[PDB]
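Contents: one structure, followed by commentary.
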Amino acid sequence: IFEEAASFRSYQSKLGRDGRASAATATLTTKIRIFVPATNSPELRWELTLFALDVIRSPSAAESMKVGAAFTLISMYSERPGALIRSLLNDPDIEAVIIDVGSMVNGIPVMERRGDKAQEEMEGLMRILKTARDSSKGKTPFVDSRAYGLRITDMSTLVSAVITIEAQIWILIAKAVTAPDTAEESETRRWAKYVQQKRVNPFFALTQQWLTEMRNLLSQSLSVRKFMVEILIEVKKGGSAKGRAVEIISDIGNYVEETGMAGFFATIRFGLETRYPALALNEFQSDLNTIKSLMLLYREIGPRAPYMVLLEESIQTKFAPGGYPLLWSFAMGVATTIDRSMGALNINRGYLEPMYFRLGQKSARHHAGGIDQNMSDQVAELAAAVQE
Amino acid sequence: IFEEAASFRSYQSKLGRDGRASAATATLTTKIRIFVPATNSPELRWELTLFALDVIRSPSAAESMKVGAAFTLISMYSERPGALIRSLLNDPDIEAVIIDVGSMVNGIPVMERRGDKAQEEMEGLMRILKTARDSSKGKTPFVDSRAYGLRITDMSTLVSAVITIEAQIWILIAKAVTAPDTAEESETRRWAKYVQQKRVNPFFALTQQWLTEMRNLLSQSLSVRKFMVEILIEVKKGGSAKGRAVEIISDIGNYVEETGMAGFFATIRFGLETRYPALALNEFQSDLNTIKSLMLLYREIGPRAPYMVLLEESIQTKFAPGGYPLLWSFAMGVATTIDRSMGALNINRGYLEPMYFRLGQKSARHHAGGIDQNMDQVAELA
Amino acid sequence: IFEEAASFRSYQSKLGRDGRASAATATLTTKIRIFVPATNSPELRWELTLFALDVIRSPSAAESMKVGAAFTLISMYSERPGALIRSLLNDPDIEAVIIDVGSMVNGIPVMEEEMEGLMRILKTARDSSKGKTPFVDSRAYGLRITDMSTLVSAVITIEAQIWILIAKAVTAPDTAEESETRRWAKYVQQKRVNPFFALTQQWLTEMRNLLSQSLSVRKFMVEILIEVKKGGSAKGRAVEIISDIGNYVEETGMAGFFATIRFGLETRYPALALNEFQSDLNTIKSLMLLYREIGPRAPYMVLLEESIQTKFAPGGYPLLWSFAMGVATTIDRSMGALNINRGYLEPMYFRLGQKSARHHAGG
RNA sequence: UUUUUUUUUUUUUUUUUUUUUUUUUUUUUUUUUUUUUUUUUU
């Protein structure tokens, strides 16, 4: 009877989820040039890191070059850098041409030594690098200038530095596509952790100017974020020890999971986990059936789930908290009242209904935390603890 | 006994739904010309986009050409544009001739392969382009005019632009055939989202005037909506990686689903999901049995169901509320009273039964604010 | 119904735990040189200890050498030094090159220009340290020990001085002295440890700092520390001192888990089923079962920098934790001296949890 | 040795009523924003 309705709501939610898309939908691939580490020697590499930092710093280079540069910069992790990028990079939007650098002996950019893309290629590069320097008022990547010039000579220094720069990319992911302004507070909080824990090599601490330029590149490019989230999923999978580089990524992951799905987890933490005596309220009769459908749906979305927002994954929209709005408005009302850390959150969403929120705020709070709906005069004594 | 009646109501509802329609019903075909990207090279692709934007901007081009132009414009997604159209286009009203000229040496219009015989064609195109410019008082497609003028030089610029225009077509679809006036609030709200989220490249922003001209073309052509809904179903299917183009479409999809079937879900959301004490209203019984049969029917109709309105699908009538108006007038009465966002939707139909709707409302008020459906602090909730 | 939600919270937490990592993750491997104990002679063992103490004391010596030194120093336990390191060392970031010469003619920094680089390193080490030698009372630093019994007495004494550090190196790398002395008192009072080999505060601080700042070393240490801890073996003097230190080292840097579990939660004060804590208890349940699933590394998660450690970190059950600290501080005289000035603590719940126990000797 | 009397009788056809008449396009919401380490002793 009633059972059919609930099952039908669930049916709608899962209808047409299935099936495999026709190949005709395959979109025009965008060509990106990625210069990639040609040998496992610090001589070739350190210079290439400097080049890549500067490509991303450049006002003068085209966006197509800049994406490819960012891919160079955040593939320095690998034992075999070019192979790591080419083999894991898996998105239809973008078609890579991979160039293994020829020892990178021509200052900051790299040239085709024998077969020539063009003789002016180096100038397209020289222009890029000059514009980069000039527009940034001389500033090298690191906050203390000696580090910008370093030209490091051994594996030990290399790994110290590379781990440092990589960690500074991965600090960004956490907010680049969830709140790319307001960012500084959080990204500095995460910086402090890695340094205080001695996980990253502090000589290589990177300038706000460089970090903002990279944060913006991440916000505005899908193709980059796709590679990042591909790697972020791959290294999140268990059953491996990690040394310093991959370890910092994995560590950051524990902050990066669920990010930009605030509302979903918020309904779970506040309101739902809370289970006040008022859950069966008429609205809650349906909204609860909604949440059930949502949870089973979330399960079905599967391996991508922890990072849907970073992936721009459309399924994400369905998961968005506006989907159960009566229960959610009550979930903010309870959550704000009960958890001291919450409420600091940005609560301006259209699906908030004041009347339902007020009940959630007061129903819990005037309830002294839902004292009445808890399940030697235990009840009464707990009055002191409420302090209101 | 009583069981037979319930089964019989269901039987009536499903009766003669089955079987396969005779091929003799094959309709008089409309012949339409679709100019389609001949090569994956930016020179041709930019020029062809300008051609197509102008076809849609024109007062002077014929409707048959304009539909074919709109199909050019919203197939710009494809790596092989001709293949994308030919392979997804699947509707027996409209029969395409696909012209895949890549040479684009014909200025504003396409080149004509017949040469001197195409001379009439080329001047028809010229008239179309002139009339487009003149009728629009000089306004190019984009809101900031430098963009409208800008000939593009790379893949990067191309994809930025194409993604941008495509997104601007797909924003329309959700309301073009559900409420083609009153549209602005919703379509701007969706515009704001895609831009704020940095999903599409704002240098390419398309003018209100052009978008209204195209929205109207979409409302008044079935053939265009058929191709759009074909694509909208195809890319809604899961288990595929997407590039930026298909991703924007898919994202829009999540707003486009259920559109123009307001009433069907409203009985589900309000009244039904609510499980109010009055579900046991004696009168109600037969209507509840009705709605149940409808919901299971809806399920059985299957793949087209999320976009039934856009497809003009006949079955839609049945799913129409007003097919169960007693349980419906109560469902509006509950819904509008209990959900703060509802009631702002214009619900004024002749099938509404005031007394029963007020029973729905009173359901709230006489419920002591819905205490009736409590499911000793069941009235402690000012 | 409600049961599904609790199960779902748990599902989210354990989702993506599974699977095996793509080779593409492999980071650029660092070469480290390890001089390693040549054979069963006190001659080699003492000289190598002196070499290693000086490598750590050196102002001029490279990080790559220093780590390798540390690995020599804390492989002294084994019957076959170089084999013990090579066979237990199981970390991808580092590739060890082992030198295991019985020749031992080359004290601390021996040749295989390089030899003069080594000489500069050793000179700079001596000079910068103002001659201050490994052991606290000078004759002990100077004295060659020549036979098995004296050798193992000495080696186990230096090694125990390394292993006293692990207990705080990655959890409180300053303010260390109090703890390391407290552990020293135990081993001496129990007559396990030979005070002739007392090691100088200058050297101990230099080594403590090396442990804090090098991950690769700590990885190997914790690998060994876990391996020997595993059951069904008797230990004689050397391994016994490690095992003894282990009883301070276990659960380290998981204070919040054990503390909120032991104090507050296991105490189960009749305010346990708070209308606000229901989700948190469900949280902690999920946490405990998760902890189980993480398995063998669990007693040393923090020391291993193990990622999931983050999930176990105490901010994960904040309501219960704030309340439980409020109980713990009230009931246990020794607690509360533990620094809980953290941003995630809930004042209101601490005032309540504290009150619930200390209402009137309420507990 | 055995012991009586036995059937049938009524009623019976047909009669009413039986087309239809209402209602049924749509219209609201829908991106993102918080905290995520560490510091007792045995």
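The residues of chain C that appear here are 4-115, 123-373 by Swiss-Prot count, in order.
Structure determined by electron microscopy, 4.3 Å.
Even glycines carry a Cβ here, placed using N, Cα and C.
If you take the C-beta of C:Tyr258 (RNA binding site) and look for same-chain residues 6 or more apart in sequence within under 8 angstroms, you find C:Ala177, C:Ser189, C:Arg193. The RNA binding site annotation in Swiss-Prot covers C:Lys178, C:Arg193, C:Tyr258, C:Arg352.
Taken residue by residue with DSSP, C:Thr30 (variant position) is part of a strand. Under a cutoff of 8 A between CB atoms, and with a sequence separation of 6+ in the same chain, the neighbours of C:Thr30 (variant position) are C:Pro95, C:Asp96. Among the natural variants in Swiss-Prot is C:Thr30 to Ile, noted as: In strain: Isolate Malaysian flying-fox.
C:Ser139 (variant position) falls outside any helix or strand according to DSSP and counts as coil. C:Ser139 to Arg appears in Swiss-Prot as a known natural variant, with the remark: In strain: Isolate NiV/MY/99/VRI-0626.
Record note (Swiss-Prot) on the natural variant C:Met345 to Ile: In strain: Isolate NiV/MY/99/VRI-0626. Around the Cβ of C:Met345 (variant position), 16 further Cβ atoms fall within 10 Å across all displayed protein chains. C:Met345 (variant position) falls outside any helix or strand according to DSSP and counts as coil.
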Rounded to a whole number of Å, the separation of the Cα atoms of C:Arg352 (RNA binding site) and C:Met345 (variant position) comes to 16
So C:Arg352 (RNA binding site), by the Cβ count within 10 Å over all chains shown, scores 13
In whole Å, the longest Cα-Cα distance within the recorded RNA binders C:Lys178, C:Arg193, C:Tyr258, C:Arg352 is 27
One should report the C-alpha separation between C:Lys178 (RNA binding site) and C:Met345 (variant position), rounded to whole angstrom, as 18
Smallest number of other CB atoms within 10 Å: among the binding-site residues C:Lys178, C:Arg193, that is C:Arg193
Around the Cβ of C:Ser139 (variant position), other Cβ atoms within 10 Å, all chains included, total 17
C:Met345 (variant position) and C:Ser139 (variant position), compared by Cα position, are separated in whole Å by 40
Those recorded positions out of C:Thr30, C:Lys178, C:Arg193, C:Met345, C:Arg352 that pass a Cβ cut-off of under 8 Å to chain A are C:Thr30
